[PDB]
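Okay, so here's the structure we're looking at.
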Amino acid sequence: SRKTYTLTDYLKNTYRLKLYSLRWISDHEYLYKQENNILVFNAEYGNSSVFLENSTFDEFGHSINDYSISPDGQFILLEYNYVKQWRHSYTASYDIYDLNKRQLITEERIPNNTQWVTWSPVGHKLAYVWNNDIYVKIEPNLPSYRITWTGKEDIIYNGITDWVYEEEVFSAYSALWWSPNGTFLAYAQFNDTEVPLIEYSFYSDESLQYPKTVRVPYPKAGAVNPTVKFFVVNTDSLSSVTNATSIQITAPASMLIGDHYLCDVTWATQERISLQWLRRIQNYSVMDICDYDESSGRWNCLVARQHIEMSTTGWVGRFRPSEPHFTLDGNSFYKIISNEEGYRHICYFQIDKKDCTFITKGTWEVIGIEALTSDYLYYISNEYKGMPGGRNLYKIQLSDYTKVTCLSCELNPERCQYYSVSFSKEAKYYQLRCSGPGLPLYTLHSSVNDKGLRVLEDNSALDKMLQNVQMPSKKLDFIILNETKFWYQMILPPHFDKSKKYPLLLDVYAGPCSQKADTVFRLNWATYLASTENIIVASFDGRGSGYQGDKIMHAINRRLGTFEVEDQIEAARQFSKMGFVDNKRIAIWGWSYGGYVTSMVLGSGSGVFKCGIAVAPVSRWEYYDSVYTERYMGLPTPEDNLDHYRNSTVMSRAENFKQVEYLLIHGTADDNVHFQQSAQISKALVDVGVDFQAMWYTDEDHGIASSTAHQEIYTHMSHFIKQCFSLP
Amino acid sequence: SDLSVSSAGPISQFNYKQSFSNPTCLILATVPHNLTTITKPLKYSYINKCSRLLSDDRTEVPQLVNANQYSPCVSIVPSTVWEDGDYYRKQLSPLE
């Protein structure tokens, strides 16, 4: 009987979740930012002592976008003048502050408009990229050494990624990898020479007279891809007398015969490196293990240290092949692999033996390998209570695979079912982050005897606040189709009367290996819709979804816009059968792949849905990028899968839209899913006389994430929903 | 370092291997301005991988050059390599 969670609450952020992010700097010490000062805490006991006062950079005379303290705490890097590029990427200005000297380093600075900077992982070495060339600083205040002379805008990329590698392979702008003690610096070089440009307008500030045409090399399904080459430089033997020597490590022969990608870079020991390559047909990948050769100065990659990974029913890995975690000697390694039942479990490999041995089994999956000591492997999975939507930390005894113990399931069972972990430098201590179903809880533990020394943050203040608002409840459950469990979640309005009939809004993503039904606690506009508009908001994970094995995940192989669409419809039906849903009032909405699925549903003719909103939807797979799209579809040639490409487009369903209300929204500057896709949607709809609502957002990207634009889009969608449900 | 009887890098592997059964020599020198009649190429090239992929599309088998011979990859490597990482492929006939 209090006040509700309102749209203004959501947009103005009035009820905020506290976090606690630390950074381990040793085996028993981490850094936190309490009251804008950086403090160093000592886990072994309790003490805490100031590492850097907030006042230190009162004198900088620059808005400070980001900082990064070197591994040895001697130097701090200061990032200012951030100017955004894509997603994960930018340009900035950098200053280095000597913590001993308590002085800014003014001689030999890092050039303006730098693309990326990393410290070496142990000293205070620096690698940065500027105009697409790599530069190394050994001592922070002496001339950088130029590693590459070959970089060229939009063509050659040394040490940073091009659009497609950034978005779809590495999930980062960086393409540098230091060896553990910073001796070697491994890097990739991308070549976009023959890759087609996507072009689009940028309007900018009202005073720019002629719009800017932005050009990005971007391969669409089937188009010419970038090429990759791999190098390693020895940073200890750099010199100003002599251009650095980068040794090129060449891909395996099974890759050289055709288009390929470099999909993983992992260091095994101070002198051993592992590279994973993937064929453009993502059926087939090879791991190469290369040793450094103290005499010749090169890198030896013995065949029969190679390890082939094939998929007979889809692609390798969940999104890419998984990364290996080597033992300390680097002669054996652990790696998540899909087993005979098609469930992803931990595999134990010898670098010279083709076969591997599974150390876990079961109808549940390993999410990630988190830490590896000599005695124990620490990993996260969804085994607990057979819920694919939960996460917990487990540790498995390396001498007895039967001795696996669960470090988080009993910590706080009714409140915490979604854990992620951050380990100290030798897995001595670890922090546990709990994400739901209750409010997030952050604790600290020592792994010696698993004791929970400290509660870092519990969101008491937030709990207090939420007592005095009518919050919605969340149900998480499953239904059974064809002898298989498919989970869903529902956000249910306050005072939920099982007898009344509520309007329903399907929240959809449904992309391959996705998962919208989980145990995470959230405060978002579904909260607003449930709390204030008495509207049930639902998500469902049908065919081709994650973390339940390959029977479900690979179900949509070679055929997007089929099974997952069907299943989202089926879930609206199944929701009707439950009897508290007013079936004259089911909307559906989704962004990106979810916009694609929303559109496909609205055009299905099913007659189940009254209206939908599609934000930045894919409309036709030949429009999306090669890496992502071909992973699930192969090439759009008629020797391959062209039929399923063409059968599966939004525009070909245009007629059916005559039965539904449709809102179509897209940012004009979306470099990911191009405005093109929606331009094509609205064009087909016009061409068959269908009315619909639309909205462009000038200059927004795929995120539509800028403040004003974000409150605007949610307000607009709110009005469309409230109107479509004929609610006040 | 990579041009020596004892070496086991890409030079003796894939480029130039001399006899181990006859007395042998290896001289490294520079052409100073004095003589002018010898002319530079664009850049120093060498082969860094030369392999077969057998028909199983799995197995890689390096092809080592024999003493007094040319690498089997001469047929597919340009006289001067264009850029530092370039790679070359020639499909083989079932007989070949």
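Note that chain A carries Swiss-Prot numbering, so the residues on display, from first to last, are 39-766.
Cβ coordinates are placed from backbone N, Cα and C, and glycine is handled just like the others.
Among the features that Swiss-Prot reports, active site, charge relay system is placed at A:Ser630, A:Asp708, A:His740. According to Swiss-Prot, the mutagenesis experiment A:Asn85 to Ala carries this note: Does not inhibit dipeptidyl peptidase activity, interaction with ADA and homodimer formation. For A:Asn92 to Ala, Swiss-Prot lists a mutagenesis experiment annotated as follows: Does not inhibit dipeptidyl peptidase activity, interaction with ADA and homodimer formation. Under its mutagenesis entries, Swiss-Prot includes A:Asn150 to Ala with the note: Does not inhibit dipeptidyl peptidase activity, interaction with ADA and homodimer formation. The annotation that Swiss-Prot gives for the mutagenesis experiment A:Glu205 to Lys reads: Inhibits dipeptidyl peptidase activity. For A:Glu206 to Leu, Swiss-Prot lists a mutagenesis experiment annotated as follows: Inhibits dipeptidyl peptidase activity.
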Query raised in the report: Around A:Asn85 (mutagenesis position), how many other C-beta atoms are within 10 angstroms of its C-beta?
Result: 10
Query raised in the report: Looking at the mutagenesis positions A:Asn85, A:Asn92, A:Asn150, A:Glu205, A:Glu206, which ones sit with their CA no more than 10 Å from the CA of A:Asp708 (active site, charge relay system)?
Result: none
Query raised in the report: Which of the recorded positions listed here (A:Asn150, A:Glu205, A:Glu206, A:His740) have a Cα atom within 10 Å of the Cα of A:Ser630 (active site, charge relay system)?
Result: A:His740
Query raised in the report: Around A:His740 (active site, charge relay system), how many other CB atoms lie within 10 A of its CB?
Result: 20
Query raised in the report: Around A:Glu205 (mutagenesis position), how many other CB atoms lie within 10 A of its CB?
Result: 22
Requested in this report: Would you find the one among the recorded positions A:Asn92, A:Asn150, A:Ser630 whose Cβ has the most company, meaning other Cβ atoms within 10 Å?
Outcome: A:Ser630
Query raised in the report: What is the separation, in Å, between the Cα atoms of A:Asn92 (mutagenesis position) and A:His740 (active site, charge relay system)?
Result: 35
Query raised in the report: To the nearest whole angstrom, what is the C-alpha distance linking A:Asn85 (mutagenesis position) and A:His740 (active site, charge relay system)?
Result: 44
Requested in this report: Can you figure out which of A:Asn150, A:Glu205, A:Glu206 (the mutagenesis positions) comes closest in space to A:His740 (active site, charge relay system), comparing Cα atoms?
Outcome: A:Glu205
Report summary line: The rounded CA-CA distance in Å from A:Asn150 (mutagenesis position) to A:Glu206 (mutagenesis position) is 28
Query raised in the report: When you measure from the Cβ of A:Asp708 (active site, charge relay system), how many other Cβ atoms are you left with inside 10 Å?
Result: 21
Report summary line: Listed in sequence order, the residues of the same chain lying six or more positions from A:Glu206 (mutagenesis position) whose CB sits under 8 Å from its CB are A:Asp663, A:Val665, A:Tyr666
